[PDB]
Amino acid sequence: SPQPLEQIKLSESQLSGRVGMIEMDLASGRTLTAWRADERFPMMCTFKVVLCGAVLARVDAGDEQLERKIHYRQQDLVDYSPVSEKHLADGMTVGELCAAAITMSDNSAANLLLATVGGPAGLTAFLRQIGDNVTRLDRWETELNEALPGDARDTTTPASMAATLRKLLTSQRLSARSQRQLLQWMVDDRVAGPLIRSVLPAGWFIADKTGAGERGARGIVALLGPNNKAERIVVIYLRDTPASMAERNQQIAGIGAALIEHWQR
Ligand SMILES: OC[C@H]1O[C@H](O[C@H]2[C@H](O)[C@@H](O)[C@H](OCCCCCCC3CCCCC3)O[C@@H]2CO)[C@H](O)[C@@H](O)[C@@H]1O
Ligand SMILES: CC1(C)[C@H](C(=O)O)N2C(=O)C[C@H]2S1(=O)=O
């Protein structure tokens, strides 16, 4: 593999699309590798980590319980609801909805949680509350995936998302139990986690959330490190590429491979 930045540049030229990336030290917040870190990219389902953070904040404040069972109707369901479509009769707990959102990319589960935090405007208010003045959510699932060229709606930057993920997981803004829960949901990802593990060398920790949208939009937010320890936050977004899903996945994997190959720096 080339140097990480070398590989990122190659990925851009090969995809004919824009890549944004940050590698951040989890412990200190130091930015190690950065590419288009201040440019905007659609969040897609990566927003669900921030969403579940806002839910956990309500739990901490006594305004919510993970145990609380939410009942919903078929008319509330949107496109891609692999878990929520199964529970029209018996409902789902807030915690279950969070797990389905993060680990399964369940879009209806995400919308149900989004309602509880005051919709996109409420989640954006939460982001401002934790010191993120850049990330914004404007729409619900699935319109938030539209990824129109130059549209600032439903976007983050690699640098803002990495800082925000660090704040949620480690800054003690969330309670100890809530920090642990948010991490565990990411550890439990069923969309990409097991596939990623299958191609990681022995000893590499992974926790993640993925997303996909229109016009080639693709993304991952992850915790990664050797010696079975979450050492770094890695955030990678792609936008405005006509490439196959397979090649988008392969390019993101290649950036990851470059980071692993050139880890010690
Ligand atoms: O010398 C370091 C390592 O180099 C290779 O590991 C390869 C591995 O065989 C390959 O499958 C992976 O592809 C990359 C797959 C990573 C998954 C995507 C990463 C995601 C999640 C984390 C954030 C970025 C995106 O690269 C590494 C590094 O070259 C060797 O196979 C392995 O024995 C050795 O320990
Ligand atoms: C699983 C996905 C490819 C993708 C993912 O998590 O990779 N999710 C979203 O952002 C919506 C769902 S999806 O498009 O079905």
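Here chain A follows Swiss-Prot for its numbers: 22-286, in order, are the residues you see.
Cβ coordinates are placed from backbone N, Cα and C, and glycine is handled just like the others.
Copied over from Swiss-Prot, here are the features:
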type	residues	note
BINDING	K69, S126, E162	beta-lactam binding site
MUTAGEN	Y101 to F	Resistance to ampicillin unchanged in DH10B E.coli strain
MUTAGEN	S126 to G	Reduces resistance to piperacillin about 8-fold in DH10B E.coli strain. Decreases resistance to combined piperacillin and tazobactam between 4- and 16-fold in DH10B E.coli strain. Increases resistance to combined piperacillin and inhibitor LN-1-255 about 2-fold in DH10B E.coli strain
ACT_SITE	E164	active site, proton acceptor
MUTAGEN	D175 to N	Reduces resistance to piperacillin about 16-fold in DH10B E.coli strain. Decreases resistance to combined piperacillin and tazobactam about 1000-fold in DH10B E.coli strain
MUTAGEN	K230 to C, D, E, F, G, H, I, L, M, N, P, Q, S, T, V, W or Y	Almost abolishes resistance to penicillins or cephalothin in DH10B E.coli strain
MUTAGEN	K230 to A	Reduces resistance to penicillins about 500-fold in DH10B E.coli strain; reduces resistance to cephalothin about 30-fold in DH10B E.coli strain
MUTAGEN	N270 to K, R, Y or F	Reduces resistance to penicillins about 250-fold and to cephalothin about 250-fold in DH10B E.coli strain. Decreases resistance to combined ampicillin and clavulanic acid about 16-fold in DH10B E.coli strain
MUTAGEN	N270 to V, Q, E, C, T or H	Reduces resistance to penicillins about 8-fold and to cephalothin about 8-fold in DH10B E.coli strain. Decreases resistance to combined ampicillin and clavulanic acid about 2-fold in DH10B E.coli strain
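Shown here: features listed in Swiss-Prot, placed on the structure.
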| residue | record | DSSP class |
| --- | --- | --- |
| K69 | beta-lactam binding site | helix |
| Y101 | mutagenesis position | coil |
| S126 | mutagenesis position | coil |
| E162 | beta-lactam binding site | coil |
| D175 | mutagenesis position | coil |
| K230 | mutagenesis position | strand |
| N270 | mutagenesis position | helix |
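Proximity of the recorded positions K69, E162, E164, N270 to ligand 2, judged by a Cβ distance under 6 angstroms to any of its atoms, singles out none of them. Sparsest Cβ environment among the mutagenesis positions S126, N270 (other Cβ atoms counted within 10 Å): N270. Here beta-lactam is bound by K69, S126, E162 per the record. The longest Cα to Cα distance in that group is 11 Å.
When each of the recorded positions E162, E164, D175 is scored by how many other Cβ atoms sit within 10 Å of its Cβ, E164 comes out lowest. Cα-Cα distance from the residue listed as 'active site, proton acceptor' to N270 (mutagenesis position): 23 Å (rounded to the nearest whole number). The two recorded residues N270 (mutagenesis position) and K230 (mutagenesis position) have their Cα atoms spaced 14 Å from each other.
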